[PDB]
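A.B. asks: A single structure is presented below for examination.
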Amino acid sequence: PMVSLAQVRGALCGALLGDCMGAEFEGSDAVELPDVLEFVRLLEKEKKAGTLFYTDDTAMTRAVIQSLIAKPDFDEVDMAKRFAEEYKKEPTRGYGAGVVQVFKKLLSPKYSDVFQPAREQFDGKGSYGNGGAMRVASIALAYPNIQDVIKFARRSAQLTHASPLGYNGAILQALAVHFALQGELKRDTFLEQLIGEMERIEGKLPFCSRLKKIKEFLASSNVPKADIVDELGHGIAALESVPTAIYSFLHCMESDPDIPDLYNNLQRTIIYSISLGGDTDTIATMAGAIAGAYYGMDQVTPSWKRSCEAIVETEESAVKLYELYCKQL
Ligand SMILES: Nc1ncnc2c1ncn2[C@@H]1O[C@H](COP(=O)(O)OP(=O)(O)OC[C@H]2NC[C@H](O)[C@@H]2O)[C@@H](O)[C@H]1O
Ligand SMILES: [Mg+2]
Ligand SMILES: [Mg+2]
């Protein structure tokens with residue numbers, strides 16, 4: 001039953017792998033599995049370590065983690081500051097065009113309410129992008145109690161994503177990591193857990209409807225990529241990416257006929273995610289966090305992880321997150 005350091009480290013390294021490997025295909029909407037498999041074989045043979053750079057997905061993840069470690073009770077003012085200073089330090093990591101404005105406003109002296117800049121986005125409608133969700137995994141790694149996971153997922157997201165689609169996408173991604181982490185649930189129970197929580201939270205019900213489609217897809221075999229993309233999405237919008245990440249994870253619990261069986265489940269998850277195209281760094285970073293939490297560090301292979309920028313720092317950070325988790329027990 002008990003959550004291991006291997007699982008927490010697995011989640012963070014999974015997220016990092018997904019971001020670093022997915023970034024290599026970002027925004028190319030048609031990705032063919034053969035290119036992904038070619039990329040992985042080349043990657044495994046690279047003599048130099050650290051050839052793949054992380055993006056805003058990981059930059060913001062690291063800022064979430066530093067906030068949780070500094071303020072374990074969750075301090076949204078501290079976290080807002082870390083987001084804004086990280087942006088300022090490394091503004092070219094690949095941030096969305098909208099969210100840049102949130103950081104500039106948080107960096108100015110005009111706002112005392114750290115949630116107000118996010119509220120003002122897109123004529124006061126707020127962002128429905130997946131940026132809240134891309135960084136949220138660590139909430140589930142720090143807070144064992146589901147009510148904490150839900151409220152802190154929401155609040156962390158609302159620093160940049162004030163639209164319900166934005167922040168509910170973050171909650172869903174946090175819940176997926178939460179349920180992956182706490183046991184090795186069977187597929188059907190995992191989805192039931194998520195659908196149950198999102199029905200309460202949303203309750204026409206956009207995320208629930210996608211989770212229902214996922215249930216249907218998993219009851220079929222040989223579902224073409226095109227049907228997954230058409231019905232779930234591969235977009236920058238949280239609605240069109242978070243369920244897709246969850247599907248990738250659940251799908252890759254079993255053999256995929258197109259992916260050689262010599263790849264483990266976590267590797268398969270990342271390969272499959274990227275093969276869906278679109279927002280590949282974010283979909284893979286989210287699917288990789290879930291898979292990492294589920295399968296743990298045993299499936300984070302040396303040849304894959306050595307390729308990623310900040311792998312050592314990431315592995316270290318897991319220990320400090322794990323301490324947060326254990327204190328909360
Ligand atoms: N309400 C609304 N209306 C119209 N367009 C929107 C809206 N919300 C988001 N968007 C579009 O989504 C884009 C991204 O949203 P934003 O809030 O700027 O960024 P995120 O943090 O969600 O983006 C995360 C993504 N960017 C790089 C990352 O790896 C993720 O793919 C933004 O520039 C717009 O084109
Ligand atoms: Mg990115
Ligand atoms: Mg992205």
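Each position is counted from 1, following the chain as shown.
From the backbone N, Cα and C atoms, a Cβ is placed for every residue, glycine too.
According to Swiss-Prot, the protein carries these features:
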type    : residues                                                                      : note
BINDING : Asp19, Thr55, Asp56, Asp57, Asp281                                            : Mg(2+) 1 binding site
MUTAGEN : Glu26 to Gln (Swiss-Prot position 33)                                         : Complete loss of activity
BINDING : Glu26, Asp279, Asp281, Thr282                                                 : Mg(2+) 2 binding site
MUTAGEN : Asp56 to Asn (Swiss-Prot position 63)                                         : Complete loss of activity
BINDING : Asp56, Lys125, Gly126, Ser127, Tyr128, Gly129, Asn130, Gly131, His161, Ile236 : substrate binding site
MUTAGEN : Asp57 to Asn (Swiss-Prot position 64)                                         : Complete loss of activity
A.B. asks: Neighbours of the Mg(2+) 2 site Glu26, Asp279, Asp281, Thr282: Cβ within 8 Å of the Cβ centroid, same chain, sequence order.
C.D. replies: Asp19, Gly22, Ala23, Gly27, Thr55, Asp57, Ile236, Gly278, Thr280, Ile283, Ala284, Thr285
A.B. asks: Quick check: which same-chain residues outside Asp19, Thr55, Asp56, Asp57, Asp281 lie with their CB within 8 A of the centre of the Mg(2+) 1 site CB atoms?
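C.D. replies: Not counting the recorded site residues, we get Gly22, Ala23, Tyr54, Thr58, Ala59, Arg93, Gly94, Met134, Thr282, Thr285.
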A.B. asks: Looking only at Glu26, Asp57, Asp281, which of these recorded positions has the biggest number of Cβ atoms within 10 Å around its Cβ?
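C.D. replies: Result for the most crowded candidate: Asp57.
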A.B. asks: Cβ atoms within 10 Å, counted per site: which of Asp19, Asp56, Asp279 has the most, among these recorded positions?
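C.D. replies: Answer returned by the neighbour count: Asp19.
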A.B. asks: I'd like to confirm something. Which of the binding-site residues, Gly126, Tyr128, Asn130, has a Cα closest to the Cα of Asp19 (Mg(2+) 1 binding site)?
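C.D. replies: Nearest listed residue in space: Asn130.
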A.B. asks: Rounded to a whole number, what is the CA to CA span in angstrom between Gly203 and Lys204 on either side of 17 missing residues?
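C.D. replies: Flanking Cα atoms: 9 Å.
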A.B. asks: Please report the Cα separation of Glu26 (mutagenesis position) and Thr55 (Mg(2+) 1 binding site) in Å, rounded to an integer.
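C.D. replies: So the Cα of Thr55 (Mg(2+) 1 binding site) lies 10 Å away from that of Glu26 (mutagenesis position).
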A.B. asks: Could you tell me the maximum Cα-Cα distance in Å between the residues recorded as binding substrate, namely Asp56, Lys125, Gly126, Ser127, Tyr128, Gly129, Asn130, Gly131, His161, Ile236, rounded to a whole number?
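C.D. replies: Taking every pair among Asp56, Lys125, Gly126, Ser127, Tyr128, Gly129, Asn130, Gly131, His161, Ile236, the longest Cα gap is 23 Å.
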A.B. asks: Mind giving me a neighbour count for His161 (substrate binding site)? Other Cβ atoms within 10 Å of its Cβ, every protein chain shown.
C.D. replies: 29
